[PDB]
Amino acid sequence: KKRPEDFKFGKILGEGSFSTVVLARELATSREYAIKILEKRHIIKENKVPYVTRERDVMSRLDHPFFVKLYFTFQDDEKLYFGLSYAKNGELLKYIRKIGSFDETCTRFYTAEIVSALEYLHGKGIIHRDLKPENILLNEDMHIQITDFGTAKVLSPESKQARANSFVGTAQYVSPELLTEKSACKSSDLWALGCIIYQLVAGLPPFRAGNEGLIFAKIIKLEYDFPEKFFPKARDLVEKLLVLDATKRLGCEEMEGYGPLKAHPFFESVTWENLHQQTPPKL
Ligand SMILES: Nc1ncnc2c1ncn2[C@@H]1O[C@H](COP(=O)(O)OP(=O)(O)OP(=O)(O)O)[C@@H](O)[C@H]1O
Ligand SMILES: [Cl-]
Ligand SMILES: [Cl-]
Ligand SMILES: [Cl-]
Ligand SMILES: [Cl-]
Ligand SMILES: [Cl-]
Ligand SMILES: [Cl-]
Ligand SMILES: [Cl-]
Ligand SMILES: [Cl-]
C-alpha cells in the first residue's frame, strides 16, 4: 500500500462538502494523480461512510477510457486517500459557461462520448444517478472522464434489480421517476443525458428555476422549451430522452438499449468504435 509520504502534494483541485481533491506527484515514479482526501472523524461523524464505501466499490468495477480511474487507496490515522486519474482540463461545465453554446460538431462528439460511457456503465448494471456537466471532467486530450461515483448504484444481477431506492442526485438533472416513484433506474441517466445535450446547445439545462422545489415542479410537468436555432436533429434526440415515462426513453432496456440510441440520425457521422482515439474537435 502507498502512504502519504510517498507523494509530494500540490494545489487543491477541488473542494467538496465532505472531501478535498489535491494534485499529487508520486515521488518514486513522478506520476501525477488527483488524490481525493477524506477525514475519518468528519465522515463518521456526519455519516458519509456509506458514500465512501460506495465510491470505492463502484470505481473498482470500472475499466473504461471515459471514466476517472481509481488507481489506489490507502489510509493513515485521520484520513482516507483515493488515488485518481488527473483530468487536467477540469469540468465540462467550465467550458459551457465560457463558450456559452457548443457548435453541432462539438455537441455531437461529446454527446457520443457520454453515450459510449453510459453504454459501458449500464452494461455493468451500474446507474450513475448524478450525471451532470460538473461531473464530466476533461483530460489533457479533451476526452471526457466521468467521475463522482459515491451516489452511483450497482444493481443486483441476482435479483434482476432494475430500480434503486436511495434519493440522490442534483435537482436540475433529477429524473421525474425519482420525484414521483421515489426510485431510479438506468433510464434515469438517459434523462440526465437529455438535460446535458440540451445544456450543451442552449447554455442552460432545460428545467431552470431559482430553487429546487420550483425545478421539481417543472420536471414532473415536463415544463421546458427549446430556444431558436436549436439543431433539429439534436432537438429530436432531446425530445426522445426527456420523456416522463422512463420505459420510453431512447436507449433504455425497454426500447431495446443502446443500438437504437447510437443509430439516431444525430450520430450519423459518428464512428463509435474508436472515439477515445479520435482527436476531439476544438471548442
Ligand atoms: N480526478 C480529478 N481530476 C481533476 N479534478 C477533479 C477530479 N476529481 C474531482 N475533481 C475536482 O474537485 C471538485 C470537487 O471534488 P470532490 O469530488 O471532492 O467534491 P464534489 O463531489 O464536487 O462535492 P461533494 O463532496 O459535495 O460531492 C470538482 O469540481 C472537480 O473539479
Ligand atoms: Cl495530507
Ligand atoms: Cl505537485
Ligand atoms: Cl497516471
Ligand atoms: Cl484499487
Ligand atoms: Cl436532489
Ligand atoms: Cl417541449
Ligand atoms: Cl430530425
Ligand atoms: Cl463501441
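Throughout, chain A uses Swiss-Prot numbering, with the displayed residues spanning 76-358 in order.
We read in the header that X-ray crystallography, 2.0 Å was used to get this structure.
Using N, Cα and C of the backbone, Cβ positions are placed for all residues, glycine too.
Quick look at what Swiss-Prot annotates:
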- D205: active site, proton acceptor (ACT_SITE)
- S92, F93, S94, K111, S160, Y161, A162, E166, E209, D223: ATP binding site (BINDING)
- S241 to A: No activation (MUTAGEN)
- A277 to V: 3-fold increase in kinase activity (MUTAGEN)
- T354 to A: Abolishes phosphorylation by MELK (MUTAGEN)
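The secondary structure of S241 (mutagenesis position), as reduced to three states from DSSP, is coil rather than helix or strand.
Taking CA atoms as the reference points, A162 (ATP binding site) and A277 (mutagenesis position) are 25 Å apart. It is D205 that, of the recorded positions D205, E209, has its Cβ surrounded by the most other Cβ atoms within 10 Å. In the three-state DSSP classification, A277 (mutagenesis position) falls within a helix. Closeness to ligand 1 is met by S92, these being the recorded positions among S92, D205, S241, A277, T354 whose Cβ falls under 6 Å from the molecule.
Among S92, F93, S94, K111, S160, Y161, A162, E166, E209, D223, the residues given in the record as binding ATP, the maximal Cα to Cα distance rounds to 21 Å.
If you compare Cα positions, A277 (mutagenesis position) sits closest to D205 out of the recorded positions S92, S160, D205. Nearest by CA distance to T354 (mutagenesis position), out of the recorded positions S92, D205, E209, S241, is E209. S160 (ATP binding site) falls within neither a helix nor a strand when secondary structure is assigned with DSSP, and so counts as coil. Cβ-based neighbour count (10 Å, all protein chains) for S160 (ATP binding site) stands at 18. Each of the recorded positions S94, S241 was scored by other CB atoms within 10 A of its CB, and the lowest score goes to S241. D205 (active site, proton acceptor) sits 12 Å from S241 (mutagenesis position), taking the C-alpha atoms as the reference points.
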